[PDB]
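**Student:** After the structure tokens below, expect a handful of questions from me.
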Amino acid sequence: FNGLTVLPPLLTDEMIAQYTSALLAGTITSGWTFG
Amino acid sequence: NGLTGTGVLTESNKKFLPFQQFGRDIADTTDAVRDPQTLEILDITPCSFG
Amino acid sequence: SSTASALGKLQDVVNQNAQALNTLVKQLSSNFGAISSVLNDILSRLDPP
Ligand SMILES: *[C@@H]1O[C@H](CO)[C@@H](O[C@@H]2O[C@H](CO)[C@@H](O)[C@H](O)[C@H]2NC(C)=O)[C@H](O)[C@H]1NC(C)=O
């Protein structure tokens, strides 16, 4: 801490995991149609 | 004792070896001191900003 | 699980950023030709002009 700061990312890790889970479920149930 | 700086001081649980006077961690920034009267280790943190 | 050093790229990015910050903050202790590297001392030890 000498005048320098670190800002947190807007998306937390839980949300990123949720996106990955949604993508995986979509591709595992609907094929490529959901794209 | 001649070492000057601004911040907020709290109690600390570090254990100085009986001859050091202060401490630094990385890039040579002082973090702890020893008051020459009570002979206890105090911890320094910068005043808040943003 | 077993083999290590499989994630070299992300570790490299982190190390590069940390090293850049470290060298930047360490550069604060150089005279650059002046008489001292601390500003309070030169304030309190010498004539303003
Ligand atoms: C510095 O001198 C002061 C003046 O007496 C000491 O303060 C007292 O010291 C006695 C003996 O250790 C303690 O029982 C008291 O509680 C102290 N009073 C305080 C701190 O208000 C002090 O101990 C001396 N410093 C050192 C390192 O010996």
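Per Swiss-Prot, chain A residues shown: 855-889, in order.
When the header is checked for method, it gives electron microscopy, 2.8 Å.
Quick reminder: no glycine exception, Cβ is built from N, Cα and C everywhere.
Dumping what Swiss-Prot says about this protein:
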type    : residues        : note
VARIANT : A:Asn856 to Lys : In strain: Omicron/BA.1
VARIANT : A:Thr859 to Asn : In strain: Lambda/C.37
VARIANT : A:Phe888 to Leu : In strain: Eta/B.1.525
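Each of these features: where is it, how hidden is it, and who are its neighbours?
**Tutor:** Counting Cβ atoms from all protein chains shown, A:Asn856 (variant position) has 9 others lying within 10 Å of its own Cβ.
The secondary structure of A:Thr859 (variant position), as reduced to three states from DSSP, is coil rather than helix or strand.
Under a cutoff of 8 A between CB atoms, and with a sequence separation of 6+ in the same chain, the neighbours of A:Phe888 (variant position) are A:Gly880, A:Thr881. According to its DSSP assignment, A:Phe888 (variant position) is coil.
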**Student:** Which of A:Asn856, A:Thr859, A:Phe888 (variant positions) reach within a Cβ distance of under 8 Å of chain B?
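**Tutor:** The answer, in sequence order, is A:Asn856, A:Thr859.
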**Student:** Measure from each Cβ of the variant positions A:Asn856, A:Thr859, A:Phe888 to the Cβ atoms of chain C, and list in sequence order the residues where some distance is under 8 Å, or 'none'.
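**Tutor:** From A:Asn856, A:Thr859, A:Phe888, flagged as close to C: A:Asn856.
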**Student:** Once near-sequence residues are set aside, which residues in the chain of A:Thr859 (variant position), 6 or more away, have Cβ atoms under 8 Å from its Cβ?
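**Tutor:** For A:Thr859 (variant position), no residue qualifies.
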